[PDB]
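Q: Structure incoming, see below.
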Amino acid sequence: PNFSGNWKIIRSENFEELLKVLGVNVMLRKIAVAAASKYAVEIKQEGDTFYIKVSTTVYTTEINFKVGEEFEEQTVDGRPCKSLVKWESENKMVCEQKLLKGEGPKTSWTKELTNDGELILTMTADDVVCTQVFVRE
Ligand SMILES: *C/C=C(C)/C=C/C=C(C)/C=C/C1=C(C)CCCC1(C)C
């Protein structure tokens, strides 16, 4: 299917609560929520190979992976991790992550393309789920 696109955020729920679990202190959580409104995701998908570029005003990061193949990235709060993406259905994928060093909350993310043309990202840390919704630019 067509995950490829230039996606811009329209809605972000529970992001602050996610950062709290991750041990980010309050003033930085607030500054981060503010930065999440100027926030875009660029995806290029060919088959089950994905290129994903996440950008805010002052920072940009690139993610490259093949579904079913372990790769290295970072958790939301910046800790390196080993990741593995699998399909859950036609238009939804799930990524499980394991810390490279040390211990912390169990994190993961999902991406889904809806019937109505939205991209839904969820990010989880333990019991807390952050949901973000994007539309094409
Ligand atoms: C597949 C799409 C993914 C894995 C998106 C990941 C997005 C992030 C790790 C976003 C992180 C952000 C912060 C850590 C604070 C500044 C605002 C965000 C939302 C860009």
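Chain A is numbered as in Swiss-Prot; shown residues: 2-138, in order.
The way this entry was determined, per its header, is X-ray crystallography, 2.1 Å.
The backbone N, Cα and C atoms fix where each Cβ goes, and this holds for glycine too.
So Swiss-Prot lists these for the protein:
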type    : residues     : note
MUTAGEN : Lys21 to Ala : Loss of ligand-induced nuclear import; when associated with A-30 and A-31
MUTAGEN : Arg30 to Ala : Loss of ligand-induced nuclear import; when associated with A-21 and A-31
MUTAGEN : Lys31 to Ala : Loss of ligand-induced nuclear import; when associated with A-21 and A-30
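Give me the structural setting of these features: burial, nearby parts and distances.
A: In this structure, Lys21 (mutagenesis position) is part of a helix by DSSP. Neighbour count (other Cβ atoms within 10 Å of the Cβ, all protein chains): 15 for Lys21 (mutagenesis position).
Contacts of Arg30 (mutagenesis position) defined by a Cβ separation under 8 A and a same-chain sequence distance of 6+ are given as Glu17, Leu20, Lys21, in order along the sequence.
Sequence-distant neighbours of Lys31 (mutagenesis position) (same chain, six or more apart, CB under 8 Å from its CB) are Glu17, listed in sequence order.
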